[PDB]
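Down below is the structure, laid out as structure tokens.
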Amino acid sequence: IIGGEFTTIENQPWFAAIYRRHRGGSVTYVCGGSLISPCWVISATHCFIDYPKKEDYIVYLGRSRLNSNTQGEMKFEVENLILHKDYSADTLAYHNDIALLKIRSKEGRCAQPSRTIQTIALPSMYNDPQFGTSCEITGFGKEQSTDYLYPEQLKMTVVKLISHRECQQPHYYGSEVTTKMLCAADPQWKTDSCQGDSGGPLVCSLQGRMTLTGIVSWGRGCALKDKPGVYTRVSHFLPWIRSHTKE
Amino acid sequence: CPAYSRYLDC
């Protein structure tokens, strides 16, 4: 996250922190995700495409810090790692950048809601807020595009939804942005997601409810003029989601 | 990697 504030898991209790275990015993952060039901965390396919083995991954919930423990966190194994069949990566962007992780603790239990762990609601199909709506993004991503280290404390910021019409202008993304994607940015270009925030939630208030409206997917640079964050448009994937989870 | 990825491994 570029700009915005430090926060704690309590303000974003659906945020999942996803890590990869390495062959030399080392364990490193991969991506964010969101708890959409007790056994299910949604994220981005591109996070897992290079190393498709569900056994390499650990998911934490209730976690406010990147490399140290938070009181109230719960560790999970991944029972299945469901990647989109139609995922693809361009020279620029990702398509169908959505993934599901079914989680269980070594004790075979799914998420118990907590002061620090809550599920987030999916939107109604094809139902999105209007351009110019303020929304929240959360992550452990870089605080500046040039950093080599990630912050230790979770962060969040607010961005505004951009119209597909405006997102497609040539000095913004053009034809790279499809209707399966949502753009969002600061009107002054001062805040944005960044590397290491991918997979994480874009959360908007849609008809009263805090709704998961997008998944951090890509953008050129972080907080760069005319270059908004781009997100997977969740409302366009409900049937994919219902297929894979109604199990 | 795609040129505009915000993935940590990219």
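In chain A, numbers come from Swiss-Prot; the residues present are 179-425, in order.
Every residue gets a Cβ built from N, Cα and C, even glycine.
Listed in Swiss-Prot:
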| type | residues | note |
| --- | --- | --- |
| ACT_SITE | A:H224 | active site, charge relay system |
| ACT_SITE | A:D275 | active site, charge relay system |
| ACT_SITE | A:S376 | active site, charge relay system |
| MUTAGEN | A:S323 to E | Abolishes phosphorylation, proadhesive function and ability to induce chemotactic response; when associated with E-158 |
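Taking the C-alpha atom of A:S323 (mutagenesis position) as reference, the shortest distance to any of the active-site residues A:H224, A:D275, A:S376 belongs to A:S376.
Counting other CB atoms no more than 10 Å from each candidate's CB, the recorded positions A:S323, A:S376 peak at A:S376. Closeness to chain B is evaluated for the recorded positions A:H224, A:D275, A:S323, A:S376 by Cβ distance, with values under 8 Å counted; counted residues in sequence order are A:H224, A:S376.
DSSP classifies A:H224 (active site, charge relay system) as helix under the three-state reduction. Long-range C-beta contacts of A:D275 (active site, charge relay system), restricted to its own chain and to partners at least six residues apart, with a cutoff below 8 Å, comprise A:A222, A:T223, A:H224, A:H262, A:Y265, A:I393, A:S395, A:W396, A:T410. A:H224 (active site, charge relay system) counts 30 other C-beta atoms within 10 Å of its own C-beta, drawing on all protein chains shown.
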